[PDB]
Every structure is written in C-alpha cells, then in structure tokens.
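**Student:** After the structure tokens below, expect a handful of questions from me.
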Amino acid sequence: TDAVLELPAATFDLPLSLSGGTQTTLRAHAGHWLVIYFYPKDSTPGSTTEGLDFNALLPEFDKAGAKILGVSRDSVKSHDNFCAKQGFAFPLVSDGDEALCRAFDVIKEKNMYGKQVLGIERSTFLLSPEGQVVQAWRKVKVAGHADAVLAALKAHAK
Ligand code: NA
Ligand code: NA
C-alpha cells in the first residue's frame, strides 16, 4: 500500500557489480534505508554534481543508517576512476547489462533523430529497510536533488 513501484522478485537477488570489485544485492541491504540514484554516464557535469552533492551529505545519510548507491551502465573501471577522481565515499553500481535499470524502469524512450532512442533517465529511489520502493524521483533535476532526497528520507524514516 506504501510501495510506489513494484520490482520483480528476482531484482533483489541480482548480483550488482560495484566500484572496487565486489558485488552487492538489494536483499543484502535488508535492515536499513537505501538510496539508489541512477544517472546516464560517469564524469559528465550533471552526474558529477549529483555525486558530489550526495557525497557532501553522506554524514546526514549515515545519521539515518542509510546507504547510497549510484548506478549507471558504465564499467567497473570507469566507476573506479570516477570515484577516485571525485573522492566518493559510497559505491557505484556498474549495471552494464541494465538489469537494475530495467527493474526500476529507468530506460526511457525518446522519438528523436527519426529513431526510437532508449537511454537511462536520471531517476532516484528510496528503498525501505524491508525492500519496498517508497519514493521515486524521475526526470531528475540535479540542483537541489540530493537535499530533497535527504529530506524525504528523514520524513519517511521517522
Ligand atoms: Na555485473
Ligand atoms: Na533496504
């Protein structure tokens, strides 16, 4: 009744390749809040700003016991470079096959260039300690976004 999105059950057991060489799964994050932010491409201005914004707010997320995951379809090596360059203290998911993206339905289509063009739409989600998607932001505007996500988390966690 509180879920704004229903994920296929298998989503929670998908092995998610992380920056740094390990994997996680959504089920492995049971027991705490999880912020999942999707962005199209490593190292672009918008995505760097978004990542730096979350990073700067990390202690506030820590206060709530929450964890952050950034997600794009870039490689682990790209993610490692991006993370090292920017100093991110949270992991990035290398969703190269877009399995996680599809589960969250963030692969959106646009009729452009006389074609049907599919791409990651910047989107963010809040997953409860019990794995429910309780809030979604789509077609995300970077400015003020991380602040808004934090506020929403604090409202939901209470
Ligand atoms: Na993978
Ligand atoms: Na969770």
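The numbers used for chain A are those of Swiss-Prot, and the residues that appear cover 2-159, in sequence.
Header entry for method reads X-ray crystallography, 1.2 Å.
Backbone N, Cα and C atoms are what each Cβ position is placed from, and that goes for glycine too.
From Swiss-Prot, here are the annotated features:
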MUTAGEN   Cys84 to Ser  Abolishes catalytic activity
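What's the neighbourhood like for each of these?
**Tutor:** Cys84 (mutagenesis position) carries a helical DSSP state (H, G or I).
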**Student:** For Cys84 (mutagenesis position), just count the other CB atoms lying within 10 A of its CB, please.
**Tutor:** 21
